[PDB]
Amino acid sequence: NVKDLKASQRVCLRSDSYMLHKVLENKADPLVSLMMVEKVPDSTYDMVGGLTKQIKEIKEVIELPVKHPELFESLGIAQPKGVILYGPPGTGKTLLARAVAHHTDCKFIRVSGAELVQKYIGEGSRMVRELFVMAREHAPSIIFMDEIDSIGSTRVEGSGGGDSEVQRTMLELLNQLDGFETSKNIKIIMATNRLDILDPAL
Amino acid sequence: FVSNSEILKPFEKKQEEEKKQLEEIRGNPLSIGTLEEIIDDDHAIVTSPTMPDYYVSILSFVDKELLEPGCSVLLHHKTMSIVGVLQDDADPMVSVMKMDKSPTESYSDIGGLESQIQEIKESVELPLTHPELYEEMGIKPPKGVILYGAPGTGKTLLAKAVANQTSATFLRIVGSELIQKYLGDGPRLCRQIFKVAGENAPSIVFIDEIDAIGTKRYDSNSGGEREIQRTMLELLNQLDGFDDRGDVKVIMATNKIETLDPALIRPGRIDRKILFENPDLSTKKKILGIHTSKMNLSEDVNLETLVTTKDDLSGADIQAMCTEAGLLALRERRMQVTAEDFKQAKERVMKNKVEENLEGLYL
Amino acid sequence: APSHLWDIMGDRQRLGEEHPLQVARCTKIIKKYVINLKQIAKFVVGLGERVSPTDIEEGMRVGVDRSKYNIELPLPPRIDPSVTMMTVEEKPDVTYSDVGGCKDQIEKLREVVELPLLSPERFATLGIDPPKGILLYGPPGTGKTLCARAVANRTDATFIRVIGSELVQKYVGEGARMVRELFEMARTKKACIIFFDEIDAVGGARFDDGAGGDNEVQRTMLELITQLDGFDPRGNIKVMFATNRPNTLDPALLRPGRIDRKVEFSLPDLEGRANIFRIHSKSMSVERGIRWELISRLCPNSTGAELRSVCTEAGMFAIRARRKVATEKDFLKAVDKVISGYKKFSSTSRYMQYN
Amino acid sequence: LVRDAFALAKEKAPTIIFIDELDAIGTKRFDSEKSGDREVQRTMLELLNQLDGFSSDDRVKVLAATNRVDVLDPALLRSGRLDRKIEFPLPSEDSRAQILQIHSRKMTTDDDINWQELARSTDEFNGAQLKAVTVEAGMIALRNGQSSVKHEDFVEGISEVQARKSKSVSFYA
Amino acid sequence: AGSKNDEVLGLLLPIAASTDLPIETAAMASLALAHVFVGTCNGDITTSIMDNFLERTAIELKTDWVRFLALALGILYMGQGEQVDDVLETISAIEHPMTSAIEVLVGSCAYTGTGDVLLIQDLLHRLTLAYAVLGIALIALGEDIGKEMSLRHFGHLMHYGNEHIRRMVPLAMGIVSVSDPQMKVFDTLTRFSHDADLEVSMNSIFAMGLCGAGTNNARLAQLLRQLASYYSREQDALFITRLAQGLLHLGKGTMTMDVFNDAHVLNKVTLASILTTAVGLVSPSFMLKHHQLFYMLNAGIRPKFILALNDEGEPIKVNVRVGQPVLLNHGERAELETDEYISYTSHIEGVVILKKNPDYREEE
């Protein structure tokens, strides 16, 4: 019947009679162009040394309301939107984002702002915010931002790095969660180098 | 008895004979394609996803009004004739569109802005809720409003309460997403924005935080300065040259609208210019009570005490202290937040969190 | 119900082996017709049964049978573009009398457009050439687009409104095809009107240095000028150029022979702004005995878009001020509101003369 | 399109291919990061190579007409392609009198109009601006109801807005 | 209409017995006597009407004047109650096809306001005549549940093979929609606007003026202008299309005709207009008729207004915010809204009295 059939399902279509036979498999986890799906990573707190002082800062702030949503709801405050790190690159700031996703039992997903803009019919600007839907069907998201700025590899060290368009757009999408769904399961993890790289609105 | 023989009997006989024809009409494969153009002779051309080309006759289960260039129809296997038109369900194109139904907001949380609310409510909510006022009088309501003021006044929550009371479609267009990498997609995006909003209901069009073209800042997206005009003038032609009776309401707001081209603002269509400033000590007392209404406060905490300490702060700076004070007590895990947490929270917001510049000062 | 009547012909118009036709275009005609398919395949056939030898023309879409290729029915050419099918509007809401004022800028447009269409034999006596193009720019906010929709009402024919950002497409070279899409319907549909909105984003003469990509925009005009004034002087209908930036336009585009009548909107004077409030006095609610000549006099020279905002806001004072109908007291408040209150940006009012 | 044009030009006789509005071809410069190019340059290379090696001998002749020479390919002009440099200066006094009179051959007048007098009223006007004078002269007789175009119609047509004309109750004293 | 006079027994009563309908098209006073007695019947008036159906000769076989006499008995016996059964038994004595149209009308007027399964099935059996379909929408007015559900029963009436039933479908839609316009009603009238039969399209035009009662144009702006293509196709489409257009603007757009109010009281004067003008609107409509049949709508016009007085009629200003007016005072109209002061009795629109307490008193 049609009860067992849904969107994005690999099936077998007969030839002579041109009819459905059976269902083969489902759709793979990676979608569209580039989709990074990592569930339950191997990074833990024991793998990160010397940052224990900073681990308590990413626990009671980031990790705490994710495991206990009834805390900020009872205190009358709002769940924090996102937390950004300030430090030199290559020091393992990305490792801290992958380690907290393991203890929270979430799916680590990056954001590459370079490939978010494509050209199709109706999908042209959809690819930018398409990562928002990927964090809807799966609540344990903890979105992480990649391709921040120029560390001295590419050119254009000044002006913008292209992240100001994606970062400020994803943070604005959080208002629909509390306004319509009345629940925010999405959190944006950001990072940078200096203080003045960010826009004054952030 | 008498009516059932002249109604139910001929109806059930025609339905059973119609289902027998559906086997010969609709085949097993039921190929589809893209409709290009239609002719008054009941003949059209359809292109399948394999890009073939055919010329057939228009059959039943469709009319001349349902056929539009660029749609998808149903074809036949051997004869390749058009069986009928296939409507498009589950949104027209994109499923992440900001369109929602009855969000959660009220007028109690936006309190204190009523001086600026009366202007936007009459030009947006009033014609949608009470259309008999503008229609019977003969005046035409404005096609949109624009907001300006200092950052932190909470201009986002002003239009958020409109979507709940109007109970209609509410759309949001980010000002930073207006441009596109590929040249020519800028106007193609803006054309589809007003196309969806024009088909279903007057609804709402809300644009916030426009950085577009302002002081560059995007070196990963190159328009060559020619895409600047084509993308911006597309929004201008839809607010002027596009034929509309006043249903579409387009709202634009950001930190500074003075850097934008005033021709793009299209004066005379927007009759409401609302300014926002920093609230005084009397308004902050009402705003502070809103964020602390759902918060558990101790007996020694006084609302009038924290307002006196606040100096040169906007509406967003007040909520920041209430959120930070909740996080300070969250580390100690206290049910009621004591007064020592508010003292340390109000100092850290105005220092590390909020950086107060000189700007125009001259003391 | 209507499907039952069409099922009788289903034994003929459906099961027939004719209708499954393959559409293609004939590249070469020998009087043997070389016809190129959509699959990149060609063949050579002759005429059909009911096919006339004079119906097949060079460069025309000709459908053929799918199995054994043979010419059956001709088809109109240029079947690919789907974009220009939506550019033609029908019955604009703005009428001919909606433009406020007796200003002679109205009389100049009707004689160069509406007159040759309604009375083509009037100028044929003197043996003259009616102006092919017109010029309407003006400052933003004077109701220029209202005059464009006012002519389409009296014309009672096909009207085409082209967006300045519509011509430039997402590929390089497709904009040249967009120009031929407009002028092809001029021969197909006679006695129509084409209109261009915001031609500045189209118009060329952007020179070269320092951008490196400005040559993509100027190629649209080079195709637009060629399709307008070419080698063969091909033209029928009237062409309308409209933009808010006359300074950035191609100085060759402003030269005559592609444009004859040049009409630039100005600021209505005390007598000009008087009729603006009189045409709006028939709407809304006006108290008996109110003289609108004093209201337009207190308001300084400004665009027509800000004049209609006065009457719109005048009816909005009765809500807050607890009034029945709009009085003279509420009209004076609109002068300090619509004009004096909005003086901070959000307006043109002769802001941009050039750029 | 360029290769197939000259390929038939040998069998189709010296058709004298005419190319108009050359401003689209001949730009080169260089490409760094943005401002994508070279898609148009490939069309120019066919125009340069076809007119050099395999053609341009006897029956191959090409006439080119552009607007401004400020932007073009300096290598496009060569003794094998474009030889003579032809300039079209603004018509003189006696030159404008002949041009303006020919556009009136299809009109109806009393032959009392002095065209040499109208040539002096026209100061540095191109061939396109001269044609607009006869067009405006016919529109004046329609409003005034004149059965024939007289001399004052051409003089008033100059005062009407065509080029470098404004008026509209503007007096500087 | 609405008046009661006993002097009509010596003037219009003997004229209606002259049997001038089939011959001279005269003695139409039966329609005039219906407006005299409202809610009550009469022995001499009813007897003079049954005398026309008693002879049933060849001259009286014309179907044009049949329903003219039925509207007389339908208004007199409207809301009669359980006493309608005794009248139907007397009419059932004479057997003629004319008696079928009388029972479906007069019988439906007494039960108006209450839905019944047996009454609806009896009206559907007479279709295989004009007021048999309108009787379903008439009795469904009193029930708000059956009023909205009656739309689905109207669309099912197109299953018949005769086009005379389909053209009568939109006439029933205007009776239930006369109060407030609905979105689902507009989509149904669109299909009847385009048809090969002219009688189907003309009947749908008159239904648009009834459904849009209370306003000028909302969704009817593009629907009434879509009929401009029918002016060149039919000469009679000039008057019929513009006739219903004026009903929306009737009374400068403020006045309207509705059988509902804040007290839920069905007015028989309005029912004596729309029901009489629905069948036989113009001469080409239905069979051959005259142009004088649609003038009954002027007697049922009920304007909307709100006013306040004190004792002798001294004007007192209130505060009511409605459409133009916003914050009115004296001499304006309002709908479904009251003021912030304390009224006397009605507590609704119209002419009321204000009585203020010594505690909180706010006046001009």
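Chain B uses Swiss-Prot numbers throughout; the residues present, in order, are 75-437.
Looks like electron microscopy, 3.8 Å, at least that's what the header says.
Just so it is clear, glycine is given a Cβ too, placed from its N, Cα and C backbone atoms.
Residues or ranges marked as ATP binding site by Swiss-Prot: B:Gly223, B:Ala224, B:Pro225, B:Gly226, B:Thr227, B:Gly228, B:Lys229, B:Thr230. A mutagenesis experiment is reported in Swiss-Prot for this position, B:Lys229 to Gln, and the note states: 73% loss of ATPase activity.
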Recorded positions listed as B:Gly223, B:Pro225, B:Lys229, least Cβ neighbours within 10 Å: B:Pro225
Beyond the site residues B:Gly223, B:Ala224, B:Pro225, B:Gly226, B:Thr227, B:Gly228, B:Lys229, B:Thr230: chain residues whose C-beta lies within 8 Å of the centroid, for ATP: B:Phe350, B:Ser388, B:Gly389, B:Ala390
Distance from B:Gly223 (ATP binding site) back to B:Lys229 (mutagenesis position), taken between C-alpha atoms, in Å: 9
Among B:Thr227, B:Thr230, the one of these binding-site residues whose Cβ has the fewest neighbouring Cβ atoms within 10 Å: B:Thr230
Cβ under 8 Å to chain A, applied to recorded positions B:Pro225, B:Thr227, B:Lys229: B:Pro225
Number of Cβ atoms other than its own within 10 Å, given for B:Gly228 (ATP binding site): 20
B:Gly226 (ATP binding site): tally of other CB atoms within 10 A of its CB: 19
Cβ packing number for B:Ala224 (ATP binding site), 10 Å threshold: 14
